[PDB]
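Notes follow the structure.
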Amino acid sequence: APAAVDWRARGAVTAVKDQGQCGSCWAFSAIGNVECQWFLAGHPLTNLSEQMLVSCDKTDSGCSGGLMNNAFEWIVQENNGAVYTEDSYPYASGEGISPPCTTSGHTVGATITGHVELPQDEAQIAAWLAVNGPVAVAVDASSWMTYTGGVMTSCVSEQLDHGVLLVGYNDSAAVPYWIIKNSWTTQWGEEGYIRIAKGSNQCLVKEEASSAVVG
Ligand SMILES: *[C@H](CS(=O)(=O)NOCc1ccccc1)[C@H](CCc1ccccc1)NC(=O)[C@H](Cc1ccccc1)NC(=O)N1CCN(C)CC1
């Protein structure tokens, strides 16, 4: 695999968002992955709707959590693979209360056919990302509240409780790392991103990696 990859540099990643006081991280992880996969399939980079998942994804728990894999499946099996645009279905759960699910007056921004779950191995996840793009991953973000910058070489890895987006890595660095897009605004970390050591399963990053499949 290539020594270093950064999908942000190739214009495949949308701007860092804000989930607010809602535990909708799972939706941001899933949608963020779909936005990248849709762009890479030959369509212009479009901001898609997390709110669609938070409000309509009944297999998940809105502001109380969910799984990216459940979100991928709900989109395909319950929503005919349709993912609405953000402009047509704006995020409105920033206070902690999700509004009811509305199925009309929205615009379909992307369509997925399914999803693939990657092996629990960092080198294989890196290989897949290098060829296919950003990957949605679950991590333990307990120690992330105090992150200000730099490569996190020591991360509390006890329980999966947060969803993020892997956008790259650098194997040639003194301490190889992963580049991760978070959803706690650009004021957190390095303009919304966090770099964690690669190769030691920091924050349980290899445990639940997956990606939507467009075409
Ligand atoms: C996103 C969480 S976050 O609020 O952005 N960060 O939390 C970091 C943190 C800090 C201290 C302790 C623990 C975690 C969401 C929050 C969900 C939430 C739960 C309860 C109360 C408020 C908010 N995290 C999730 O959605 C995770 C993501 C995940 C994906 C894949 C695999 C594991 C985890 N999932 C869940 O919380 N659940 C809820 C219960 N159901 C059964 C499964 C998904």
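Per Swiss-Prot, chain A residues shown: 123-337, in order.
According to its header, the structure was obtained by X-ray crystallography, 2.0 Å.
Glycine too: its Cβ is placed from the backbone N, Cα and C atoms.
In this structure, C147 (active site) is part of a helix by DSSP. For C147 (among others), the entry in Swiss-Prot reads active site.
The Cβ neighbour count for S186 (variant position), using a 10 Å radius over every protein chain in view, is 11. In the three-state DSSP assignment, the secondary structure recorded for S186 (variant position) is strand. The natural variant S186 to G is recorded by Swiss-Prot, whose note states: In clones 1800-2 and 1800-4.
Swiss-Prot gives this note for the natural variant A204 to G: In strain: RA. Around the Cβ of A204 (variant position), a 10 Å sphere holds 17 further Cβ atoms from the protein chains shown. In the three-state DSSP classification, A204 (variant position) falls within a strand.
Taken from Swiss-Prot, the feature active site applies to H284 (among others). Mapped onto three states, the DSSP output places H284 (active site) in strand. For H284 (active site), the same-chain residues lying six or more positions away in sequence with a CB closer than 8 A to its CB are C147, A260, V261, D262, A263, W266.
The Cβ neighbour count for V286 (variant position), using a 10 Å radius and every protein chain shown, is 29. For the natural variant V286 to F, the note given in Swiss-Prot is In clone 1800-4.
Under its natural variant annotations, Swiss-Prot gives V286 to L the following note: In strain: RA.
Secondary structure from DSSP puts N304 (active site) in coil. Annotation for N304 (active site): same-chain Cβ neighbours under 8 Å, separated by at least 6 residues, are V138, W266, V286, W310, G311, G314, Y315, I316. Residues or ranges marked as active site by Swiss-Prot: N304 (among others).
In the structure as shown, the Cβ atom of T308 (variant position) sits within 10 Å of 14 other Cβ atoms. Annotation of the natural variant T308 to A in Swiss-Prot: In clone 1800-2.
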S186 (variant position) and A204 (variant position), compared by Cα position, are separated in whole Å by 23
Result for ligand 1 contact check over recorded positions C147, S186, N304 with Cβ cutoff under 6 A is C147, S186
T308 (variant position) and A204 (variant position), compared by Cα position, are separated in whole Å by 28
